[PDB]
Amino acid sequence: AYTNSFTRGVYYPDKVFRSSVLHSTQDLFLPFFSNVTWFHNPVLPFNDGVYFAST
Amino acid sequence: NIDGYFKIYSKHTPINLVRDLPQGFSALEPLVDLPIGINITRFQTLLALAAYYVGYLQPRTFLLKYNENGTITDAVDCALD
Amino acid sequence: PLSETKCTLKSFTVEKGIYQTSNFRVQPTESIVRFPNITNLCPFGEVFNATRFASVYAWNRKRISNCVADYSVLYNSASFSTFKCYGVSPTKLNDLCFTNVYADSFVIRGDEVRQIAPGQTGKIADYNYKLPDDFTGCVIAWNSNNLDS
Amino acid sequence: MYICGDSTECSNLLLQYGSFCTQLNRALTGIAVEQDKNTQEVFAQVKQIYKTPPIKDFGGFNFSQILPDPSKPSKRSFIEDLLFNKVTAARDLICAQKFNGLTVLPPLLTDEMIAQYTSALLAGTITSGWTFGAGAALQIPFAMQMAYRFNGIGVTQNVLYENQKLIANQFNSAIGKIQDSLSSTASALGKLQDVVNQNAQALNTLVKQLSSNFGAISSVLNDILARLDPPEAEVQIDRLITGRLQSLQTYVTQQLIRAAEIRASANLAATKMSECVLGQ
Amino acid sequence: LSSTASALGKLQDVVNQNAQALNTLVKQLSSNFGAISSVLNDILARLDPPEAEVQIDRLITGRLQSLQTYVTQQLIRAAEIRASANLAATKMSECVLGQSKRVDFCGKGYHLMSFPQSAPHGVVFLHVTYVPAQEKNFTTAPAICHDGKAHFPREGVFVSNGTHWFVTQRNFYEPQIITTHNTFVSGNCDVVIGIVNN
Amino acid sequence: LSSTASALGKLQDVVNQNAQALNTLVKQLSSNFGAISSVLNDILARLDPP
Amino acid sequence: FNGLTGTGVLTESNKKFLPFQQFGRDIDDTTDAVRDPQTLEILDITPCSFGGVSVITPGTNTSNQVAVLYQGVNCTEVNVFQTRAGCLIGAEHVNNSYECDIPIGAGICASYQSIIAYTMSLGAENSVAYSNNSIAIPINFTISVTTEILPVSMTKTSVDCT
Ligand SMILES: *[C@@H]1O[C@H](CO)[C@@H](O[C@@H]2O[C@H](CO)[C@@H](O)[C@H](O)[C@H]2NC(C)=O)[C@H](O)[C@H]1NC(C)=O
Ligand SMILES: *[C@@H]1O[C@H](CO)[C@@H](O[C@@H]2O[C@H](CO)[C@@H](O)[C@H](O)[C@H]2NC(C)=O)[C@H](O)[C@H]1NC(C)=O
Ligand SMILES: *[C@@H]1O[C@H](CO)[C@@H](O[C@@H]2O[C@H](CO)[C@@H](O)[C@H](O)[C@H]2NC(C)=O)[C@H](O)[C@H]1NC(C)=O
Ligand SMILES: *[C@@H]1O[C@H](CO)[C@@H](O[C@@H]2O[C@H](CO)[C@@H](O)[C@H](O)[C@H]2NC(C)=O)[C@H](O)[C@H]1NC(C)=O
Ligand SMILES: *[C@@H]1O[C@H](CO)[C@@H](O[C@@H]2O[C@H](CO)[C@@H](O)[C@H](O)[C@H]2NC(C)=O)[C@H](O)[C@H]1NC(C)=O
Ligand SMILES: *[C@@H]1O[C@H](CO)[C@@H](O[C@@H]2O[C@H](CO)[C@@H](O)[C@H](O)[C@H]2NC(C)=O)[C@H](O)[C@H]1NC(C)=O
Ligand SMILES: *[C@@H]1O[C@H](CO)[C@@H](O[C@@H]2O[C@H](CO)[C@@H](O)[C@H](O)[C@H]2NC(C)=O)[C@H](O)[C@H]1NC(C)=O
Ligand SMILES: *[C@@H]1O[C@H](CO)[C@@H](O[C@@H]2O[C@H](CO)[C@@H](O)[C@H](O)[C@H]2NC(C)=O)[C@H](O)[C@H]1NC(C)=O
Ligand SMILES: *[C@@H]1O[C@H](CO)[C@@H](O[C@@H]2O[C@H](CO)[C@@H](O)[C@H](O)[C@H]2NC(C)=O)[C@H](O)[C@H]1NC(C)=O
Ligand SMILES: *[C@@H]1O[C@H](CO)[C@@H](O)[C@H](O)[C@H]1NC(C)=O
Ligand SMILES: *[C@@H]1O[C@H](CO)[C@@H](O)[C@H](O)[C@H]1NC(C)=O
Ligand SMILES: *[C@@H]1O[C@H](CO)[C@@H](O)[C@H](O)[C@H]1NC(C)=O
Ligand SMILES: *[C@@H]1O[C@H](CO)[C@@H](O)[C@H](O)[C@H]1NC(C)=O
């Protein structure tokens, strides 16, 4: 099964405290409205990072 | 895994839906940073004595907004539309 | 202040008006220095005391962290041949604090030690161990003729 | 302070470039000086300070929506209050400075003086017609002045005296409509926001160009001075002066170019105030 | 003009600005700009081409930058002077060759005429103006009712010295008796506010 | 208007000034500027990065 | 602080850090708060006061005394008179209002008669006796002559390159 990941996978990029500011960053993120694959002991690829959700 | 460093982030929140990922926004606070230096190409989960979604990250430019207390409230994906 | 005004206008007569001469900044004193809370000795000595080295096609690497690194003790040694230290400077190395240190060790003939530097070509620099274009910490080559001769 | 942040060696090295700093300071000072003459030529056209009498027998017109109100913060009127609220503050005390070397000076004329000038002009216009521009004020009833003003466009003066109430009601309704339009829509004041936006954006562009390598090894002077020996650090101190100098020169040139048009607009406003409020 | 000075500040300011800019330009020729000497003759007579060319390059780029800055400032100043000259030509055309009806353009008051005079780098206008004085205030009325008819003045204003009514011009005080040759009738007077019996 | 030449001068000077400015801008691309060669591809293809 | 070098006054900061940051900041890389590596506490940093000076003088010809205006600085750490454009030293305060020659700023200006500073007077005040049944007509007139100067040109200068 496949599912839409609306706005999941946003983390803190750096160890710097900021407040009341809009910051433009460039890094490895999960694209918005991406296509996540439901699973159910299979070996999986690790391209450049893995977002691993759970329920 | 970036240039010899292995980083793990995490989060834990309750949800009301029972079908899929809910609609909302919440940032992830880092837990573990390791200076290992070996590379990884494949991985495999482990069981105890269910389901799990797997997505892949890609290089992209985001625009984050910080609130008064320093917590991210929303973000914009530049390369969408 | 009138003398300063005359200096600014470069004349002995000043007319009515308001002039801008200089500016003032509060002078700071009593400098303070804060550093981390560890005092362990660092194993830098073991790297140079290494009885065996490796070959250039497979060079030995060590990662150094959580140290109180002293370079004056190694700098003052007069047993080294070449110590051209790029990047920042030798004498100020004691006033800087880093995050990680990479130590790379091998052994090479005497005619190629001039070739361990960025921005140049050859055989060994291009096909055995290539330094990046930004910089290196710095390279230290010292004479050891009895060990492998 | 902008080029060589609180350092000594950089200041010494900058002396070799001649005198590429009196020009920038002098140009900025000239702009700042003319920015006060611009305001002085417009409003400061009245000699005395007139004030409206307690008598409010104007024939039917009510000017209460534009005359000053004593129970106000700056003794302003309703329209001025709306205009102030519809334009997007460091005026509480002395808090204007910056670590980079940029400061904002306060204007010579505070807003209370501008309000007093406008009130004096309005009171003189209402109570003395156009006679207060040439010599001294000559009081004249408002209805007679309006009958004089119709005679200046062709219509005879018996039209006003027989249709006074209709004209008064139309004027009051028009004033109310202007009040409602100003209160509801806030996009009318589009000309006064462009200048503020341009100035703020240019200053932001100037500030944002300090964290640039320009070819050196770092964007901060202290770390270069605290890591390299000083018979070689002077090579990397250069390539940083030559960029921060060009940025400042570009900013100064753009400021001059966009101050010329403000001077032209100030001249136009002065002319309009001269031959459209005082006379007909 | 003979006694009080500093009456020609604009021309003096223009000359001062021009001279100061030129002096600043000529003063930049003595800067090192990072080379070994500030004069080409010594550099050329003391070294060989391989690095003499570097020194010459440094000096050339510095001097070229200074020249460009000077030219830009001169362009801005010339534009401002052109605007001022256009204003002066307009003022001449309207005020010397005719009479100006636009207020405060030429002088403070009612304009009569003007005279031009030369200047070292400009022009001086002398404006002749008419200014009233010795005011006196009377009682007025908008119209006069005679036999049920409302009379208004053709040009002028109704005034009274206390017992009698006269018509006088606006800018000067000369009284005339009210006849039918200077007033015109418009209907009856029951809606006009301020009518007086006479 | 249809007989005497050089009557619409000002527009002609404006057009000529714009054309001359654009031409002298596009003409500066061939200058050496103190480098080995004015062509960038060849100078990259003939020397090492340093 | 661990290689971070700077100058300023250290104050007990109030902003709350998450347990994993090391130092805070704001727009355009201005370090605003730092945790010390020994006591773990948080301190905010701001530079101490600085700014320009100006000299107000009546001219060498008239007098040989001046006043000094420190721009944009609280005169508690520099008769001292506190203005809104800085603070003034060497000029006394008068509560009368005149027309002034040397402007300072924020409605405050100083002059010479010494070296007093006050608020500029807008102009003479009068009230016109308005009424709905009276007018005022002049009886006499005067002829006045006024002068005005306008520049039209400047010097023609040429500079060569070679
Ligand atoms: C930012 O932080 C402040 C303080 O930590 C939050 O204010 C608290 O809000 C909670 C819930 O409304 C109250 O129980 C506390 O009493 C508040 N504390 C104070 C000091 O006011 C605030 O909610 C946070 N978020 C925002 C958007 O300000
Ligand atoms: C190996 O380690 C030892 C001890 O850490 C080093 O011996 C020191 O050498 C210096 C330089 O001659 C002397 O000043 C010290 O007194 C010595 N200390 C001791 C305890 O012997 C030795 O130099 C190291 N060898 C190498 C090749 O690095
Ligand atoms: C002029 O006319 C306006 C329009 O009505 C008056 O404004 C209102 O006046 C009444 C009468 O006192 C008040 O009850 C209202 O509160 C006024 N409106 C507002 C929004 O305040 C105004 O008072 C008149 N002025 C004079 C001097 O008669
Ligand atoms: C001239 O136009 C005005 C308005 O444009 C007319 O005045 C209006 O007349 C209507 C009908 O009597 C009234 O309901 C309105 O209240 C009037 N307006 C005002 C402001 O009072 C006027 O009647 C027109 N003239 C003629 C001769 O018809
Ligand atoms: C208002 O003006 C009229 C006309 O000038 C004055 O009437 C004259 O007053 C003088 C005063 O000596 C008499 O000699 C004349 O005979 C009057 N003229 C007529 C036609 O009777 C009148 O006195 C003036 N009123 C005031 C208060 O000065
Ligand atoms: C001007 O004269 C007319 C006519 O003499 C006056 O109108 C009369 O006034 C009286 C008193 O109020 C009334 O009884 C009459 O009915 C009115 N009409 C007529 C035809 O006599 C008028 O009042 C006078 N105006 C002034 C200001 O005195
Ligand atoms: C000069 O410094 C003093 C000391 O801080 C200032 O006094 C405080 O100023 C702040 C705002 O700058 C106010 O919020 C406080 O209420 C003030 N406290 C006291 C006890 O005065 C003072 O305002 C500064 N400026 C001047 C002109 O004195
Ligand atoms: C004009 O009439 C008034 C009536 O008194 C006078 O002018 C005013 O005089 C009062 C003093 O009672 C002043 O308060 C006003 O400011 C005056 N109004 C002005 C100057 O506009 C005066 O008597 C009359 N004018 C002449 C020239 O006699
Ligand atoms: C000003 O206008 C009023 C009327 O608009 C004139 O007379 C008024 O008359 C009534 C009686 O009908 C009185 O109650 C008022 O007191 C009068 N007005 C004033 C202001 O007192 C008045 O004559 C006109 N002229 C002057 C100088 O007031
Ligand atoms: C996800 O992928 C599946 C199979 O490739 C496809 O059927 C589905 O439409 C995709 N969903 C989105 C949102 O792209
Ligand atoms: C630093 O070390 C001292 C002495 O061991 C100790 O008292 C202090 O608590 C330490 N600071 C920390 C752990 O933050
Ligand atoms: C100097 O001042 C005196 C009196 O104030 C005056 O007469 C004289 O002209 C002044 N000198 C100059 C050069 O202005
Ligand atoms: C200013 O001086 C006058 C002199 O009489 C005095 O009455 C007044 O109180 C003073 N103002 C202040 C604010 O001290």
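All chain A residue numbers match Swiss-Prot; in order, they span 27-66, 81-95.
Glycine residues also receive a Cβ, built from the backbone N, Cα and C atoms like all the rest.
Quoted from Swiss-Prot for the published natural variant A:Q52 to H: In strain: Omicron/EG.5.1. Swiss-Prot documents A:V83 to A as a naturally occurring variant and attaches the note In strain: Omicron/XBB.1.5, Omicron/EG.5.1. Where Swiss-Prot documents A:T95 to I as a natural variant, the accompanying text is: In strain: Iota/B.1.526, Mu/B.1.621, B.1.1.318, Omicron/BA.1.
Here the features listed in Swiss-Prot are placed on the structure.
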residue : record           : DSSP (3 states)
A:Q52   : variant position : strand
A:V83   : variant position : coil
A:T95   : variant position : coil
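Taking Cβ-Cβ distances under 8 Å and a sequence separation of 6 or more, A:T95 (variant position) has no neighbours in its chain. Cβ neighbour count for A:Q52 (variant position): 11 (other Cβ atoms within 10 Å of its Cβ, all protein chains included). Residue environment of A:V83 (variant position) contains 9 other Cβ atoms, counted within 10 Å of its Cβ in all protein chains. Across the structure, A:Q52 (variant position) and A:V83 (variant position) are spaced 30 Å apart at their Cα atoms.
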